[PDB]
Amino acid sequence: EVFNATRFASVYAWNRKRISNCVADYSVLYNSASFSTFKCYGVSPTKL
Amino acid sequence: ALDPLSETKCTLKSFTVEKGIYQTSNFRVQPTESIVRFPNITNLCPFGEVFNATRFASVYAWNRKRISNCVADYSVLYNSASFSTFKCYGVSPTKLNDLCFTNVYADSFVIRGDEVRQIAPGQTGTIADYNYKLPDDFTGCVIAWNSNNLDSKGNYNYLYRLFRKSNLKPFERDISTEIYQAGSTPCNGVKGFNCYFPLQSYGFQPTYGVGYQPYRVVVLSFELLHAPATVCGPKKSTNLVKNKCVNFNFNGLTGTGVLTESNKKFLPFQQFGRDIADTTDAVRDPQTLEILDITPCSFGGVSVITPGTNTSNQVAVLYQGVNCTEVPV
Amino acid sequence: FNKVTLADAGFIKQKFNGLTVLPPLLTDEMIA
Amino acid sequence: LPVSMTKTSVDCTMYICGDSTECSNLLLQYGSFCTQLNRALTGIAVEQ
Amino acid sequence: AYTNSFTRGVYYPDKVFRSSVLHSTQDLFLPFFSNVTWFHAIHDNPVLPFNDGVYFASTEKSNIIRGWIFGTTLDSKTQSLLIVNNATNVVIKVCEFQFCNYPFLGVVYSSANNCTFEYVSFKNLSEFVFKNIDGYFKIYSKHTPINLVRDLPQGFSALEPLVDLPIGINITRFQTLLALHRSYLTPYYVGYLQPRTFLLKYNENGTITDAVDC
Amino acid sequence: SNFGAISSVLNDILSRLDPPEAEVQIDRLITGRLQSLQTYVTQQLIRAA
Amino acid sequence: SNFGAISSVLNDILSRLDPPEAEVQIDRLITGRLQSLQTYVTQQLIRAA
Ligand SMILES: *[C@@H]1O[C@H](CO)[C@@H](O)[C@H](O)[C@H]1NC(C)=O
Ligand SMILES: *[C@@H]1O[C@H](CO)[C@@H](O)[C@H](O)[C@H]1NC(C)=O
Ligand SMILES: *[C@@H]1O[C@H](CO)[C@@H](O)[C@H](O)[C@H]1NC(C)=O
Ligand SMILES: *[C@@H]1O[C@H](CO)[C@@H](O)[C@H](O)[C@H]1NC(C)=O
Ligand SMILES: *[C@@H]1O[C@H](CO)[C@@H](O)[C@H](O)[C@H]1NC(C)=O
């Protein structure tokens, strides 16, 4: 709903979508060639 | 402390005592003349090199040095306030000047001051798990100090490994510069997506505040097994004695008991024997090389016999298994 | 007396960390 | 038929601490444990 | 090229003296009755792997064999240890070495690069045990008379350590070298130790009598 | 038996460490040896019976 | 029974905890189970006699 959306939010257009009580993997975005930046700081992405 | 009758009285927690024999005390004679022995070691090893040399390697390829056949002074180390970090896990710093270790491994490396926390038993993180891993039962001391005056201009030459396929085991090294396959996509030297170099440089610029600044680190490990020594504190030895209960120290181990020339034909490579109870029964002198036996002085067991206090105050004393020739002591 | 032997014991055969063996009140001679 | 095992006794304090006064002091915190053990073994010795 | 590893190849596991007592210990020991390789020296230079420890043996009176190569790759690119049974004194050293295909002592040639340190010190059988313990390369040796022609003598014999070398270098392979009468550059028994638990029977004079594999 | 202590030789603990931690290590040794004595004595009572 | 430990499932402690704190917790659980066995084998001896 965000990585394949048809409209994106501007810097001024604050948006914070609620995500909770769900189970989904980050591996898709971890191996997405389009995502040129997959830099992480809090934990290794493999810990998903 | 007045007499055995009084001792019996306060042992039974009663004033009156009836006729009978009462195990009540143990007379462990154990006199302790002080004697110590070590080898003729005088060469001071290059402790200053590991602690004062200008060139020190980085944590991903941490240096290792073996120290042996040398006198060791720890007062110079802990009295030198320059060491902002000084901790030990298996030995107290003060006692270091009194022991012997059989071998000493001196490790050295440079890291960011904030990462100094990772140098300890049970620690985690990239430094602990991918650059320098200590065993959980580490026996030694960790020493470190700020090195901004030397390792900071930034000094990007200091590199640290960020990741590996698995965490490193104790005292391991991994200088393999092969690019890590950080994802499903395979690669052969390609620095692209999910394929990054295993090491990165530190931004050791003096503009950074303390903690972020580089700190030099030195780690000592002790091989506590004690058969060979050749590594002992600054304390001087003295002439031994025979047939007397003396507190004795040989090559760092210690005990109390009688000493006598050992008839056991120890092989030249041996240093000390063990009995059924695994306790040291004989030892090789670290100065004359002769073998001398070790035995405790006496059981010391004592019991009191006496008729009823109602009847009489006279008492007699029994020295359990002690030979009458030795009881006057 | 020759059948029973203590050649395989420890302290009983043989100072030894406070362990002690007291002699019986009756020696073998008076028992005999 | 067996009649009596070999009489044995143990110096609880010296056995536990080996003349270490520091250990003895720490052992004092446990109370009468050594006294009770000595009492039991002495009773067995008398029983022989 | 194969024979039974009889009850031999035992060594003192520690410098602690024990006598007239039985003791148990866990350490690397080639088990009894295992396999041992025999080589076709009767009439090509061989190479063999070093797994954890290597149990060498050979009948010698004139000291035909002159030491062993030890190392991980033996490619003149990493430290490897060399022992030379020089007539004046035995010699030990670890350095990178320009290993020739046939580096045998022609009589003497050798090589040396980035050296760390150096150390100096058929009627009868000689055998050695090599343990690449962490940070310590322990050496053990024996020298006793024999009567067997080719087979290992079944009589038991256990013995003390020769010397210990602190480098503890990576040892993944090892090679064998001896001396030839002429110099012509041209392009015994072996066993493997395993971790086992052993029972040792010490007797008077501290001498090891025999042992039992767990 | 060390009972989780760094060593079973009490003198080593007394010499290698300072009392603020040696009491803890000694406490572990105290617990282990005391338990051994308790088991031994109880077994002796049963055999005596 | 946890015997004061964080849990009674042995694998749970080893999963949730790294080796350093796991040692003190697993040691407590070991002590508790040993105590139970000692009580179990002491009663059995008396009941056997
Ligand atoms: C130490 O030196 C003394 C003489 O000063 C000598 O008698 C003794 O054998 C020497 N011991 C060692 C271990 O070098
Ligand atoms: C001891 O006890 C007897 C009675 O058994 C008594 O007659 C006598 O006076 C007592 N002596 C003392 C008080 O010591
Ligand atoms: C020993 O080597 C032979 C071949 O020579 C082989 O058949 C045998 O399985 C090996 N192992 C044993 C235990 O004999
Ligand atoms: C030693 O080198 C071999 C490769 O020859 C390697 O597989 C092994 O992991 C190395 N071991 C050490 C001591 O690092
Ligand atoms: C030990 O014992 C024998 C006789 O018991 C003695 O002759 C010799 O000195 C010693 N033998 C060995 C093999 O050490």
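Numbers in chain B come straight from Swiss-Prot, and the residues shown are 292-444, 447-622, in order.
The way this entry was determined, per its header, is electron microscopy, 3.8 Å.
Backbone N, Cα and C atoms are what each Cβ position is placed from, and that goes for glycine too.
Here is what Swiss-Prot says about this protein:
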MUTAGEN   B:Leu452 to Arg  Increased resistance to neutralizing antibodies. Decreases HLA binding to NF9 epitope. Increased binding affinity to human ACE2
VARIANT   B:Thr376 to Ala  In strain: Omicron/BA.2, Omicron/BA.2.12.1, Omicron/BA.4, Omicron/BA.5, Omicron/BQ.1.1, Omicron/XBB.1.5, Omicron/EG.5.1
VARIANT   B:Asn440 to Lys  In strain: Omicron/BA.1, Omicron/BA.2, Omicron/BA.2.12.1, Omicron/BA.2.75, Omicron/BA.4, Omicron/BA.5, Omicron/BQ.1.1, Omicron/XBB.1.5, Omicron/EG.5.1
VARIANT   B:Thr478 to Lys  In strain: Delta/B.1.617.2, Omicron/BA.1, Omicron/BA.2, Omicron/BA.2.12.1, Omicron/BA.2.75, Omicron/BA.4, Omicron/BA.5, Omicron/BQ.1.1, Omicron/XBB.1.5, Omicron/EG.5.1
VARIANT   B:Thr547 to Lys  In strain: Omicron/BA.1
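In the three-state DSSP assignment, the secondary structure recorded for B:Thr478 (variant position) is coil.
Candidate variant positions: B:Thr376, B:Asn440, B:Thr478, B:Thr547. Fewest other C-beta atoms within 10 angstroms, B:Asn440. Taking 8 Å as the upper bound (exclusive) on CB-CB distance to chain F, the recorded positions B:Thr376, B:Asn440, B:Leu452, B:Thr478, B:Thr547 give B:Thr547 in sequence order.
Those recorded positions from B:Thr376, B:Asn440, B:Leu452, B:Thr547 lying by chain A, with Cβ under 8 Å from one of its Cβ atoms: none. Cα-Cα distance from B:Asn440 (variant position) to B:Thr376 (variant position): 17 Å (rounded to the nearest whole number). The distance from the Cα of B:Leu452 (mutagenesis position) to the Cα of B:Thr547 (variant position) comes to 45 Å. Each residue contributes its Cα atom, and for B:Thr376 (variant position) and B:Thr547 (variant position) those atoms are 31 Å apart. Looking at B:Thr478 (variant position) and B:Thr547 (variant position), their Cα atoms lie 62 Å from each other.
Of all Cβ atoms in the shown protein chains, 18 besides its own fall within 10 Å of the Cβ of B:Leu452 (mutagenesis position).
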